[PDB]
Amino acid sequence: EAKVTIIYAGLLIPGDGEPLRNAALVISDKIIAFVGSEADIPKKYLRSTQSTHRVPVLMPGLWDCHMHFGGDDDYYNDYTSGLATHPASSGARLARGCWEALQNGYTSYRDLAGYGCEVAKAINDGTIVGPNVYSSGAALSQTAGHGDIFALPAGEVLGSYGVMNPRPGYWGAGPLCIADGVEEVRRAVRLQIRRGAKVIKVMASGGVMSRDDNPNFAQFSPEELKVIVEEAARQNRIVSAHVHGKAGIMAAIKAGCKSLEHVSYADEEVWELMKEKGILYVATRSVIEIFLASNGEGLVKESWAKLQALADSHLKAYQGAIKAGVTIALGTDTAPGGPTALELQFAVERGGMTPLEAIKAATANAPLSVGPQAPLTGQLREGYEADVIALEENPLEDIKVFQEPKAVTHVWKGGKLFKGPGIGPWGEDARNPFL
Amino acid sequence: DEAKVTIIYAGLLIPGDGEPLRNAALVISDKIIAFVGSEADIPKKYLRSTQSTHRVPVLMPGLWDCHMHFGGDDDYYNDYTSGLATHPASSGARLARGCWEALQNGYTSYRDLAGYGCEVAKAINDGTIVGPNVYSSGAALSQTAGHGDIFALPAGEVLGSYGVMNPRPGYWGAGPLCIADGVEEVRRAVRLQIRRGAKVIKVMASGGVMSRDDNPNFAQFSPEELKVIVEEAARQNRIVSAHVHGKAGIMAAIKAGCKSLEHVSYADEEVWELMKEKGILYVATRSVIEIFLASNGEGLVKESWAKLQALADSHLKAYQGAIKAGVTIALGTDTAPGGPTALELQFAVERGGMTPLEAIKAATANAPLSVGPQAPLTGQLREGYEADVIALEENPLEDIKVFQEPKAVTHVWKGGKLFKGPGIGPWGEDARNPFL
Amino acid sequence: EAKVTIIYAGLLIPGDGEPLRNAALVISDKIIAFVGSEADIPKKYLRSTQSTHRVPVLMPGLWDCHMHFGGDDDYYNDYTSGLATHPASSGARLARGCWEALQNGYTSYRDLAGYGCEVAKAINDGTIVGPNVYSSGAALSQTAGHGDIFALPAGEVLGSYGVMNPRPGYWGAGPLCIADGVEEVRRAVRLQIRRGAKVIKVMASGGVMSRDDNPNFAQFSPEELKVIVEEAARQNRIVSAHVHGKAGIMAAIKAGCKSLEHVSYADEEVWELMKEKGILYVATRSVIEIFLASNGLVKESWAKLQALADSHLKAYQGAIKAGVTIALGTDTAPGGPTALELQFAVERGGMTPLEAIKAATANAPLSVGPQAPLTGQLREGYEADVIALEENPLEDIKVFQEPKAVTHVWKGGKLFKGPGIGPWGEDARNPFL
Amino acid sequence: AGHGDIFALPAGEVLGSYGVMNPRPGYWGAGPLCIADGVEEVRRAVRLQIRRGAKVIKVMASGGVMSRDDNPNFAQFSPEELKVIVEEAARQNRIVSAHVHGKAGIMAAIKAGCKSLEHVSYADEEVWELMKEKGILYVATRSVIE
């Protein structure tokens, strides 16, 4: 017999479309069986329902499309810590982060550098809890690219992350992958798919800080990028590209990347291209706002001016893409359980989205971030996956409501209740997996 | 700011080593126990200053298990291949659940004897997750063709992963097992575990219980290697724990200076006296034998099943004999974190012949002996000792099986901090999201 | 609150353009705020100036566009020393050389093989002093190219300098890089950028000595050269090519190299190509003059060297007459006899002393393409790399060969040599306290 | 796991750089630190410094002054290794200098034949007489504590 749950909602926000007043939603097992007004609930569900809930606001589970599953020790302040941190330490930390994500109403995460694949195995076998994780495995970078650890010598970095010299020690399974040339890059992509990656991530321009590589300059050759995209496509993955400057943006687009990150120097030409080819825009404004709040605290005056210049372009680019009708999704660029809700605030207060459009970007649009790997999800619609959250207050009146996890009262993932009144930390019917 | 003072009134207080007290009270000041005795004798200064008070039926020290393995393995391979094949990020995530579950059951200290205890301890100590105090061995040390080897894989794959030659990228020297042959290599083997933060050293000193590949009746490592291993551990104030079944292994481990023995299946009168004389801890791990006894030799050949039963009987005699002879004993299960550790207390009583009170002594007061000089003053409800304290609904002295229901453990303190109790969230009192 | 310096000059040589008599220059912080005649100094600077100087001759800081930061031990006489010398020994030596360079009025160096990137970190953090260093990192060579150490076996050389087999021991950070094939050469370029290289250097023909490889034959395939140039261009670097014979010269040009070194067999066809495409000519005549002054070689090998020396002279003179853009380079260690190259520009090339100075100042930043700031000229808005002289070099170009004649040296507006100024520059502190 | 080890990096990276096994290109055996375990390895460790022209040999004979990773109170190296180290230095007319804090380290270094001690933080009456008796130099390095 099927497990039926009825949820009555004062306000129901479907994800893409006008909200409904005095609505109801039916869950049958893993899927959403009915959505519409309370009066029109099909009678068969009224007869069979195992339980009913009554909440002020109901909506789809939230996505963040730019996470990194690092779980780093707090010893080194740069990417050295990705290398130096033992992955067992990382996985333990990510377990807390995944718990915290789900308690905040985030039911799907796109991991773009780290151990998402490996940690997903502990979610999927029931040992821990968390969002659906769609991981890139390692971010792919060139030597001297944004993925390289410039402070370490090169042999140490490529010994750890290169695709030559197979060896013991979990070779080809770190947060970063360095490959140079068409030959190496084929293996780079395949090594992530091997881990179970459901997306591919490349560094296609320099890092936002201008110290080693330059954000204005492209990374990888067009030849390498095209192969990377072809390799991903053959297994039904799309590629996501880290891009700031227009050189990087255009090279990534030409190659066939279907998701761009940051996109700091996107202009009219870029917005039209992205619309034309169905390329997703993930701004990660949180990352810029963090360093803006620092005020150039330890930085040299000219480097701080450079960061502000980039911050202004990034704002124009984001606002322009929103005005131009480019398809947008929300991503924070943080660890699991990080301040992802802020990105919704920035979508409204910086981007100029309505609260309703901001929610569309974190729900209905978000599965586009993994292309053909997405199930029917991110919307409260019949036949879609039952990833549903309930709120105490109406986020359309204050988008900051998501920044208080107590305001998220109920969390369903695949029809299963992971947070709610009377529900323990590890979800309904949780048992000790080691007993 | 103030010292944090907590007063706990207990209908029955079980100190760990000594007669229980009725209508007692315990005072916590910050991380240590400030007072223990009868309710009437609480020093007045604490009555004035206390931040909070609790009232529980039964109070006792936090429980130790002295034989855990922090593996966190994927379920794919059924032998030790999974230790090698499982990515440690998968392992750590699993061990995080297990550590939570341990603490909810009243286990405030664990001795990890093969695995990622050191690496997972960093996530406990920085507040990211919660768990027991973890005293880890890092990797178990084994010889080539020892109980730590993965016989089903070819040798170059195993020693490439776990050997102490050929340094390389990929977290070299930081797995669940370490293979070393010869005095030179075993020095590095010990040092590599200390490097990770190991607070104990574990060696395979005889074959595995199953007897498919190596033989439990035969000793492992040379006496020369064992002595060096013990010297290396001693120089950094660690003791060595030895996996031993047959008497050859037991005697070699004893001669070398090992201070804790595991399983000890063929211990006899001679062994019990030696262990008493030299202050060597006996950790029986009866749970491991009971598991395969409950199977009835289902997947096994008739002669191999008979051999397992013979070993099971010796192990029982050895355990009972050691208890009768007054050898110092501690409890260990040989399971993953959050495993069925409470059963070992049942077996201490129902198999070993301990009183429920002696069984509790073995899981509390005696247990820090399992890590030698690395132990703080803990495992007892005594003034000056660490405030690892648990509260129960029911009296375990009347039914030792009470520990098998985690709901019966109502309050858990670790270093004076409340990790379980009425109104306390899953990650302990005053828990914050560490990622904000 | 800006730091303002006024310098009055009896003669001011801007670098590109007619010199001015009785001029003045204003420095504000790191840049040049004003250049023109003494009478026209904007009054705001007269009010605010922290100090004033009065010198006979003022000009931009000098560039040398062909240096090698080797710092080799004196033990081996060939490239074995690059391999055998411990880099700590090298860096110590280069520190002296960088000091000496700055005392001679050389405020920018282009390093084309060695540890320029690594030594630049000690200049930029204030620990030592020296010119602005624009380094190539390692010179890129093919196996059996001019960068190979033929006297050592091949496994030793490629173990040290190859781009396969990452390992401990500062892999990918030596004075030479050996790469074969399009795949390897991509990494070769990236490995230099990783170190902070602001230019890329390739061996595109054999060495001037004809013993192992031949100067008349090209090196690397056109396929590899094109990729090398593309890889450099993507990070806004240009490629400099070591070239002697015409085969090498033409291959380097075709690929997109923007600077050529030696250029010994350049003819009419080459000069027009270099003009058309904006390719810089760095002759390094000093290198030829050294071996000419020697006359141990076999008779036929000495004739071959003389033949090459004559072609090199014709090529240089022809390029000057044809109006190819030229810059000066010596091919020596830091603190080496770089000033001699100016002498050879005049006495061998046929440049006027003014044109020779243009080649060592105004034209020289072209040697690093888009990595150059506005520098090499005494002009408003340009970087304050300025030197002062006791005597007029337009009357005797050999004046630069006496470092005592260089009385004041400014780099980024900071005084590193001048009356009352200590060895480590103005306001120098012991960095280790 | 001694005071010369870089605990924050994984062990393969450190011993790849500073160990005395696996000779390779890249100025092997010529860094600021040398990691060696066992009598066999320590012989080469000493010889590798002499090779560079070393006019003294330095050992870590106890933990670092900070008590984070290793412990200053505990000795480092075995007496067996220390004795060989001293014999190897002596054969080329070098003495050994020992980094020592705790008395365990101080005594082991003295017993082995070290002729210079550094820091010497837990030196007491017994130590002072020993150092006088055997002609062992005391280098306090008080600046580091200050």
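So for chain D, numbering is Swiss-Prot's, and the shown residues are 189-334, in order.
We read in the header that X-ray crystallography, 2.5 Å was used to get this structure.
Every residue, even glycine, has its Cβ placed from backbone N, Cα and C.
Under its mutagenesis entries, Swiss-Prot includes D:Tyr206 to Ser or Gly with the note: Affect substrate binding and carboxypeptidase activity. Annotation source Swiss-Prot lists active site at D:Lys246, citing experimental evidence. According to Swiss-Prot, the Zn(2+) 2 binding site annotation covers D:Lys246, D:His287, D:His307, on the basis of experimental evidence.
All features noted in Swiss-Prot, drawn onto the structure.
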{"residue": "D:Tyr206", "record": "mutagenesis position", "DSSP (3 states)": "helix"}
{"residue": "D:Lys246", "record": "active site", "DSSP (3 states)": "strand"}
{"residue": "D:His287", "record": "Zn(2+) 2 binding site", "DSSP (3 states)": "strand"}
{"residue": "D:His307", "record": "Zn(2+) 2 binding site", "DSSP (3 states)": "strand"}
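Minimal Cβ crowding within 10 Å, among the recorded positions D:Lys246, D:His287, D:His307, is found at D:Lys246. Each residue contributes its Cα atom, and for D:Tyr206 (mutagenesis position) and D:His307 (Zn(2+) 2 binding site) these two points are 24 Å apart. In sequence order, D:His191, D:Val247, D:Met248, D:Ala249, D:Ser285, D:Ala286, D:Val288, D:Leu305, D:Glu306 are the same-chain residues whose CB sits within 8 A of the CB centroid of D:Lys246, D:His287, D:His307, the residues recorded for Zn(2+) 2 being left out. Between the CA atoms of the residue listed as 'active site' and D:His307 (Zn(2+) 2 binding site) there is a gap of 13 Å. Counting every protein chain shown, the Cβ of D:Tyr206 (mutagenesis position) has 22 other Cβ atoms within 10 Å.
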